[PDB]
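Asks: My structure is below; once you've seen it, I'll send some questions.
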There are 2 protein chains.
Amino acid sequence: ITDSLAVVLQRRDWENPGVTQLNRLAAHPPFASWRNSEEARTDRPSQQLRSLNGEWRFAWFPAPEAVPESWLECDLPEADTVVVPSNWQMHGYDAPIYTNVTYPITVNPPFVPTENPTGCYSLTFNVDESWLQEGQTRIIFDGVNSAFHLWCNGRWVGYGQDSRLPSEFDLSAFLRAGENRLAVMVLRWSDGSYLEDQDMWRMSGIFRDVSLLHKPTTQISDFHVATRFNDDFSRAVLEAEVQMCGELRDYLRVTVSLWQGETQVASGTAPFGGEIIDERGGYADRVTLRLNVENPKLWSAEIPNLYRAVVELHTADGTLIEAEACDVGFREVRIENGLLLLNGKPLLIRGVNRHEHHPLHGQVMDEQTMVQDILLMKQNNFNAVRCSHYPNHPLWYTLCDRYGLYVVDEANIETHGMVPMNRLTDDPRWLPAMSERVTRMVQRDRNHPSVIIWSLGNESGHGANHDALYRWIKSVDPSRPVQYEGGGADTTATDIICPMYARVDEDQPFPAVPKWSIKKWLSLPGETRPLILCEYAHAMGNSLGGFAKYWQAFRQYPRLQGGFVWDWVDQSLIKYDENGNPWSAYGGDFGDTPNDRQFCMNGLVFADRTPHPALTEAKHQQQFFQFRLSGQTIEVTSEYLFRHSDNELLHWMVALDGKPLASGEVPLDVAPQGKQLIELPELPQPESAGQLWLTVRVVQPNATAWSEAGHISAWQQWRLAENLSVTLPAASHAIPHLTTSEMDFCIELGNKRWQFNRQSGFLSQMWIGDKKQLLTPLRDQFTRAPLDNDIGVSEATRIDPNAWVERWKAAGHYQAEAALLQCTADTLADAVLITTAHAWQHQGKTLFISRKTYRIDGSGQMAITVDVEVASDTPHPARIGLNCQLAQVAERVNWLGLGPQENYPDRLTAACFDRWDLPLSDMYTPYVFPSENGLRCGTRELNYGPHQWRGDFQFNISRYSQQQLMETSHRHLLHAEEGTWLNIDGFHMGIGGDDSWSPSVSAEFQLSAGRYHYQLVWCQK
Amino acid sequence: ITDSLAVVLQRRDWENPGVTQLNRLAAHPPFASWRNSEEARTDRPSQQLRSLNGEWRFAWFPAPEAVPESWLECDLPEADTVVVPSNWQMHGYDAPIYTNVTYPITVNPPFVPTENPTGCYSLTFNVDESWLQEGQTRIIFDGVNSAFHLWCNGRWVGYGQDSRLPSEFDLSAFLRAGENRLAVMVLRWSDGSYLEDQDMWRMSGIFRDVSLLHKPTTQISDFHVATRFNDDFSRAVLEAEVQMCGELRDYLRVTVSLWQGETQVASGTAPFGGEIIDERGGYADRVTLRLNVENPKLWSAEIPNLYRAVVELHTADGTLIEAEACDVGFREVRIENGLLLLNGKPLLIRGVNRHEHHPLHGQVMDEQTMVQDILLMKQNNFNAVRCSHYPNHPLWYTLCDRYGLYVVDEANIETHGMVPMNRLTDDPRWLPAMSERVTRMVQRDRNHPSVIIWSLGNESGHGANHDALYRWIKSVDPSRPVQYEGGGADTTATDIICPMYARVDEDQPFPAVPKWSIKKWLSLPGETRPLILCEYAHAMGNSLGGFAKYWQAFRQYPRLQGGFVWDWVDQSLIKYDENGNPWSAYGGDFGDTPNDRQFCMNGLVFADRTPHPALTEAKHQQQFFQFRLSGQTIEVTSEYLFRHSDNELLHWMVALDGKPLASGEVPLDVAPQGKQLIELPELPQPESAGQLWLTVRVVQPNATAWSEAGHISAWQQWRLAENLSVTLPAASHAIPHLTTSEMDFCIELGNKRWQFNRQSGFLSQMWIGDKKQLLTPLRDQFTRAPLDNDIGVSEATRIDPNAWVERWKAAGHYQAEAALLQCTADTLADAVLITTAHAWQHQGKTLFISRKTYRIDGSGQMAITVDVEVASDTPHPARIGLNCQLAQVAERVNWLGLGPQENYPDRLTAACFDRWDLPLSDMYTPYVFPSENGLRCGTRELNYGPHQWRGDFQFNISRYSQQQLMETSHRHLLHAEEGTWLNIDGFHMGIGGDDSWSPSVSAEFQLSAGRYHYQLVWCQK
Ligand SMILES: [Mg+2]
Ligand SMILES: [Mg+2]
Ligand SMILES: [Mg+2]
Ligand SMILES: [Mg+2]
């Protein structure tokens, strides 16, 4: 009866920050309750640990109040059978919401709305009665969002808050032998929701594992590990502290053993009872052991050496009560003199922020995905990751410990939508709630070597609660620094200056929380801390422009120790069309209101873990080897702090315009932080005209755990020389023949014909034989289908006038009208010459002027010369080029220029100058939200079909017109147009990306010169 | 129904540290809701504030479960009518318990025992319906111990923990017009009890005020005040921050005005809306005003200048919504360079720890008592007080603000009985509970100028929770330092080294938490903080020995800035005997188990606020004026930091053995921290033999608020000279006449006769005329009825062998047997001479030997000479003297020596050498727990009755024998013996008191010389 819903829900615990749990056991590191030492030592599965994952019954309601009393006793008739874990929105019950800052519910702390989607889960299972006779049986929920009540066999058990950490309960007294029934009522909204405003999809349910653990009555209740070293790390001390629960007897003992695989490295045994701590004594129920280790093998992301530690609770006779274990990594993290050091050396963090996301499963995680991520990261030169913005699934840590990644563990607290941001964080009333969120995290994760920094949360302003908590951690775990960006990134609550989106050289001086140029930030008066950006380089859409500026600064300034890119994967969800066709969905695609559209897609990889082209730029800038070329000598520098280049081969190669003249291989032998000089054999000195280029690549001959054999980990290229062409084209035996009509000028030469419309002044058509080559005339183009960065946050309802797009639109760039000023034709002795001049205007203003010359010679080549003038007072244009729709459609694209991937002016360091050949399809970048894409820069020759173009330009080629890209909101809706659309740019604006809600394209990448000149040659084969 | 006990008590909130309150409103400074500015400004009573104090119905039960459902609806038949506030133990319901460290309940956090004394209070009252139409009506409980549930009109309202701070609830929605009924169920024990283990009587109930407050819907919800100054305090800025609750509208305004009595000093008006604090904005519902004040009058305990500040919430038109106010003191507290400064000057704290205690009302406080305490303190030279160990009744602060006392406000947290002491404080699970205890205190008290330091609690070891909380305060209120003694007195959680019971020069090196000599403590490597003892000089019983050593150190070392004596009043309770006679009761007197007996009595004053003699010693050592004598010049030094000696007169006086030769008066004119030289007129130079002494006294001519006219605030005395007596007694015309019997020697001379028993060797009787003068023979005495300090914690069951008493007992001091070694009589020409020698032995060992001579001359004077030898290996004896029971009983006692109050060797600086005359009754000190008392030292002549004694000794005189004192446990049980008992000591051991649970008598005060000599003359008139 007091077990009744009517009674239980009366209290409304979910609308009270004073109640964050009821009957929840204490937090602790991960337990298995092994009953055999070897099993524990080898990480076998323990039988006192059982999964409850699988099929469960589920039913949904609009409000907790609508749940019917019966539910407690009997399964419902209308209940479905569902898989657990999972997020109910993923099964159709309600919609997932994609809002960023703005809370999904109404802001009225600590109330939640009355319609509050309740999900009743239930499960019927069997308990072995052995478990029922002796010991303790508890249930563990790894994650339930956002709050929940629990009943067992009709009996009310407890309540829990904080969707990111485990909730544990003693079931010992509710269990019956045989058949038992759990009834879990999960709520969408709770007072906990106010602390969970992260920018992600808002979902719900039992999204992480469900388990049962059987423990002895007298058990190991907690244990901590710590490593101390001498000056040179030649000697260490492992110190373990163990605590017990139960019946304390003098025959109890604890033993701790450390293993290196198979070898036992150290052991220690002792009886309970600590050292005196105060006037009242010590802890009778704890004991601390100290093991000495000589010449320990250190853990690092470069070489994740691990040890195994076993903790056995036993009697003096030798009889084992239970065993627990963990992997141990010997490393020291410290900040000294402004620098963050690891094992004595200063790190350089190549990081990324990563959310727990699956296009299919929502927020549910699994081994396979986790590993995939890890591999990709490691293969792309990343060495660290940040748990944006809550503790992650337990297994993650282990994987990082094993694979070698530095991790920042972050408390599940984000109050982004409050106003001001610290409205709750500065309130004592919310202190207790915040507290649990930090303490519990620490208690659970602190034995993992890969966690090297603790974070208090995200975007919750700065309040006293933060200071109090920062201090708590500092007292309980002094081995790791603490960081927190809120309230200015440099408050008293952080050991590291960790801004988000601060620029390299420009200051953004917002009131109260300005963001200084990172180089300047360090030098502010009295500042002495290291600086590591918690978030930088917003990878939304076609982005990562300017990435290299950061790397260069990081490399030049000691106290600039790196950052975490934002972010790893796009948060897109899969949906289906009527033909059972899947497509990538974003904010608002589920009828979700309010929503933030594409804002959920900022990753370096697509939801499916397929790479955006930006990933290469990252990989290259983050490479661990650096090169300098001096004469015939290449100087290699290693940025590894601990390892020697012992799985590295250097391949080099010389080519003349794509043609290879010489190749070689040399094995690397560089010590961490050292240099290696590589003497090049005498290089070939061709006579032929062209550009000679040297390219080097570093290859990993042997496979590793995160890479295959032959993995390329770094590269670099240099232009060695250039032989200018002083040649003259030979005589033609004829010259083109001109023909004036009223409508056009027509030039003919053999099968070839070209026609210029006299009213438009454009080359309107051209034939080869009797085959027309164009579907659209060739014309100047000054705009681009806007990128996400060009748009920022400008919405149609709420326009942002500073956004590039808003400015282009308003200046009429998109709707300017060409006006023919002049179109003449003349016959020279060697060719035919056409001259045009056009002006683009808009409402009286002349935005641009384009003057050209076309010269067709007896060889059938058409040379085009373009000179453009841009009104100094018009917003700089996105591009300066030409376009046309070719009639033809071919398979491949071949070019001599930078590649092979998409590259833009402020994102092209990773690209290489060579000869590339790809399928047409590869020249298109399927950004979920479409825009200008696919460009390749520094191109000297382009071939497609029978056509060939030469000059010095940038281009893109595909089946979609700029107009289509710009008018279609999702990639799945684009339709291939009639032929091939080609955009040849003399110049193109950068893409930016320092952030996606303000203009972020640096000045050096804006087309601000006023006058531009370019030229090309078009011909057929 | 959910309002039902069965349901409400089901949760068992009182056995869960996770639930510390339910539906409790937020904390804030004190509100009245004035509706008129002048009323607020003059502190008139506000009508929106109503007391519920008075008669209430009460009923008691053994357990919450035994409360009957009806209670909710209907008053009980068996209910009594009781006064509220009060402690139910004081009304007979159950017993108050006096335990110190050891918890009154079984240690099993967070469970409380099943028998848990429930007190059901109820009250029926009327609500004006005006209050019912508009606004908000809340109820406020200033203090309820230890936990409680509340119902209004049958409806369940909320729950609360923390017996020391106010609990508030919104009654708005439960009130009916007219007749309403409250039903409050109070519990003795709760999980809160684990944090309330202070050494005091354990009581319960509604011990502080009950009120109702009517507030507007749109109100002032909080406000803070702050004062900043320039370098020289010539200019200040008052800064007030105000927050509102309700409906925010643009016509709202806030005005803050500052008044100096009648004069308006400054004002400011503004509309809501703060400055930007972070990326999301500012607080729309707050506003901060800044008033400039030139040449502010500073607040100090020396001159409590106050200002009045008024806060008015109003509309733009001028219509007042509500007003709040407070007294403001302009002062700056800071620690700089190792020193604690106030207004720029380094303090010297003359403090005392004070509990809230009434012999009659228990823990209930009232204005009258509070003021009495304040007066006494101020009159005894105290300037500060510590709220040992919880926030006090609200009015206290105000009184201190007004009278001028520095206060340390202390959170209600003490976990003394845990093991180790920090078992809970170091646990995150208890963090939330601890947190509320600190935050709420700060929120309530922070506007009071007299609070100058915050304290995190007492005897709770040291845990991370403390660090976190220390930091929270530092962030929220940087204007006051934070201190906390636990875990060693010098942890990271304190800004001041604040030990308890550390000695002046000796170290007490306990493991983990040693207590160094305070002079040494400051110099420890790397230490730089100031040192102020949170507790020192344990005033238990006949104590305060050694007080002067502290004052001298404090005065010599800059960083030793004082301390707080332990403690103000004895915690004794009144009881009655069958004749309706009241007596002072202590631990165990109520059948209370377990108990700590007299340990609850450690004050400088008796429960009735009558002074123990130690108070004078304190008063003198703490005096604010110091004197030096050079030649005929007296040099006066002032220890006032802010005031000039403007109500001070110096009276001086010269006397020769008690006879006055010259007197004078001079007015003081000393600036704070200055000197004044006083030239003495030529002093008299008597020829007569004796000691010439100069005495000075400082008098306050005019009354003050805490003193009457003619109050003596300081004194000092010096021996100027001495003229030795070279005189010879004149001839007698006869000499005594001897007579030997077998049994005795009998000497006769006139009416006078003396008899010496030949078997005992003692003067057995003496006559004057036919009147016998003694009831007991004159004999050596080497012991004393033990003081509290002599006993310490030795209990009869659990003996403490280091306690002095244990050592004396064991050496047989108390049961040694005198043995006559020799008894001879001889006739000289001028007198009769008797010689004796005795040995005191015990089990074969000779402890002492006493050799005397008695010489009776023709003048009828008997001169006695005593030479004692003490075995070097026996514990030093308490005293070396003689005693006897005189037959006579007189009215007065007259002596020439130190006085007038009781003084001991290590407690006699406050005493003065003069001629005193008191009533016999005054020579007895009625310590509730009886012991040796009443001594007066440095006595040269003593007169009682017809007798007169001369020499140089110490004595005591009363109707109780040492044996009676030592055998009677309470003062009320002593019975006057037959005549007068006199103890004449040649020497006496010090009393100690650095602590009362270890030997604390310094070596210089132990009778360790081995050989002692003394002499006297006895005669009659
Ligand atoms: Mg809650
Ligand atoms: Mg956010
Ligand atoms: Mg509780
Ligand atoms: Mg205590």
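Swiss-Prot numbering applies to chain B: residues 4-1024, in that order.
The backbone N, Cα and C atoms fix where each Cβ goes, and this holds for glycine too.
From Swiss-Prot, here are the annotated features:
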BINDING   B:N103, B:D202, B:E462, B:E538, B:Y539, B:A540, B:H541, B:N605, B:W1000  substrate binding site
MUTAGEN   B:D202 to F  Obliterates all binding and catalysis
MUTAGEN   B:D202 to E or N  Causes a significant decrease in binding affinity in the absence of monovalent cations or in the presence of potassium ions, but only a moderate decrease in the presence of sodium ions
BINDING   B:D202, B:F602, B:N605  Na(+) binding site
MUTAGEN   B:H358 to D, F, L or N  Less stable to heat than wild-type. Causes significant destabilizations of the first transition state
MUTAGEN   B:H392 to E, F or K  Essentially inactive unless very rapid purification. Causes very large destabilizations of the transition state
MUTAGEN   B:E462 to H  Slowly inactivates galactosidase activity by reducing the binding of magnesium. It increases binding specificity
ACT_SITE  B:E462  active site, proton donor
MUTAGEN   B:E538 to Q  10000-fold decrease in the beta-galactosidase activity
MUTAGEN   B:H541 to E, F or N  Poorly reactive with galactosyl substrates. Less stable to heat than wild-type
BINDING   B:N598  Mg(2+) 2 binding site
MUTAGEN   B:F602 to A  Decreases the stability of the loop 794-804
MUTAGEN   B:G795 to A  It forces the apoenzyme to adopt the closed rather than the open conformation. Reduces the binding affinity
MUTAGEN   B:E798 to A or L  The catalytic efficiency is not increased, when the sodium concentration increases
MUTAGEN   B:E798 to D or Q  Small increase of the catalytic efficiency, when the sodium concentration increases
MUTAGEN   B:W1000 to F, G, L or T  Decreases affinity for substrate
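Buried or exposed, and what's around them? Tell me for each listed feature.
Replies: Neighbours of B:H541 (mutagenesis position), defined as other CB atoms within 10 A of its CB across all chains, total 23.
Of all Cβ atoms in the shown protein chains, 21 besides its own fall within 10 Å of the Cβ of B:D202 (mutagenesis position).
Mapped onto three states, the DSSP output places B:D202 (mutagenesis position) in coil.
Sequence-distant neighbours of B:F602 (mutagenesis position): residues of the same chain at least 6 apart with a C-beta under 8 Å from its C-beta are B:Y101, B:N103, B:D202, B:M543, B:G590. In the three-state DSSP reading, B:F602 (mutagenesis position) counts as helix.
In the three-state DSSP scheme, B:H358 (mutagenesis position) falls into the coil class.
Cβ neighbour count for B:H392 (mutagenesis position): 25 (other Cβ atoms within 10 Å of its Cβ, all protein chains included). B:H392 (mutagenesis position) falls within neither a helix nor a strand when secondary structure is assigned with DSSP, and so counts as coil.
Around B:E462 (mutagenesis position), taking its Cβ as the centre, 24 other Cβ atoms fall within 10 Å, counting all chains.
Remark: B:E538 (mutagenesis position) has B:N356, B:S391, B:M503, B:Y504, B:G566, B:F567, B:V568, B:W569, B:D570 as non-local neighbours, by Cβ distance under 8 Å and separation of at least 6 in sequence.
Within the same chain, residues at least 6 positions away in sequence whose Cβ sits under 8 Å from that of B:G795 (mutagenesis position) are B:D803, B:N805, B:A806, B:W807, B:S999, B:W1000, B:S1001, B:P1002. The DSSP secondary structure for B:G795 (mutagenesis position) is coil.
Taking all protein chains in view, 11 other C-beta atoms sit within 10 angstroms of the C-beta of B:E798 (mutagenesis position).
Cβ contacts within 10 Å of B:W1000 (mutagenesis position), excluding its own Cβ and spanning all protein chains shown: 18.
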Asks: Distance between B:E798 (mutagenesis position) and B:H541 (mutagenesis position) at the Cα atoms, whole Å?
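Replies: A Cα-Cα distance of 19 Å.
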Asks: If you measure every Cα to Cα distance among B:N103, B:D202, B:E462, B:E538, B:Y539, B:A540, B:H541, B:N605, B:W1000, the residues said to bind substrate, what is the biggest one in Å?
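Replies: Farthest-apart Cα atoms in B:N103, B:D202, B:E462, B:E538, B:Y539, B:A540, B:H541, B:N605, B:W1000 are separated by 18 Å.
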Asks: If you measure from the Cα of B:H541 (mutagenesis position), which of the recorded positions B:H358, B:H392, B:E462, B:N598, B:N605 is the nearest?
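Replies: Comparing Cα positions, the candidate nearest B:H541 (mutagenesis position) turns out to be B:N605.
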Asks: Of B:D202, B:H358, B:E462, B:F602, the mutagenesis positions listed, which put a C-beta under 6 Å from ligand 4? Please answer none if none do.
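Replies: Among B:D202, B:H358, B:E462, B:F602, near ligand 4: B:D202, B:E462.
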Asks: Select one residue from B:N598, B:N605: among these binding-site residues, choose the one with the most other Cβ atoms within 10 Å of its Cβ.
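Replies: Per the Cβ count within 10 Å, the most buried is B:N605.
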Asks: Show which residues of the chain containing B:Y539 (substrate binding site), separated from it by at least 6 in sequence, have their CB under 8 Å from its CB.
Replies: B:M503, B:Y504, B:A505, B:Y553, B:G566, B:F567, B:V568, B:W569, B:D997
Asks: Check each residue in the chain of B:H358 (mutagenesis position) that is at least six apart in sequence and keep those whose C-beta is under 8 Å from its C-beta; list them in sequence order.
Replies: B:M203, B:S391, B:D570, B:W571, B:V572, B:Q574
Asks: In terms of Cα spacing, which of the recorded positions B:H392, B:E462, B:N598 are within 10 angstroms of B:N605 (Na(+) binding site)?
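Replies: Final answer: none.
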Asks: Which of the three DSSP states, helix, strand or coil, fits B:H541 (mutagenesis position)?
Replies: coil
Asks: Setting B:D202, B:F602, B:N605 aside, what same-chain residues sit with their Cβ within 8 Å of the center of the Cβ atoms that define the Na(+) site, listed in sequence order?
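Replies: So the extra residues in range turn out to be B:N103, B:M203, B:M543, B:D570, B:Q574, B:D599, B:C603, B:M604.
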Asks: Other than its own, how many Cβ atoms are within 10 Å of the Cβ belonging to B:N103 (substrate binding site)?
Replies: 18
Asks: Whole-number Å distance between the CA of B:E462 (mutagenesis position) and the CA of B:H392 (mutagenesis position)?
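Replies: Checking the Cα atoms of B:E462 (mutagenesis position) and B:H392 (mutagenesis position) gives a distance of 10 Å.
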Asks: Calculate the distance in Å between the alpha carbons (Cα) of B:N598 (Mg(2+) 2 binding site) and B:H392 (mutagenesis position), and round it to a whole number.
Replies: 20
